[PDB]
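These notes concern the structure reproduced below.
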Amino acid sequence: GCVXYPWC
């Protein structure tokens, strides 16, 4: 995933 943006 993306650190800060787990919805990415």
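Method reported for this entry: solution NMR.
Using N, Cα and C of the backbone, Cβ positions are placed for all residues, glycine too.
For the published mutagenesis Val3 to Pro, Swiss-Prot gives the following note: Permits a very slow conformation equilibrium to occur. For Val3 (mutagenesis position), the Cβ neighbour count at a 10 Å cut-off comes to 6, with all displayed protein chains included.
According to Swiss-Prot, the mutagenesis experiment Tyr5 to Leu carries this note: No change in chromatographic profile, there is no slow conformation equilibrium. In the three-state DSSP scheme, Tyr5 (mutagenesis position) is classed as strand.
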Cβ packing number for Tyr5 (mutagenesis position), 10 Å threshold: 7
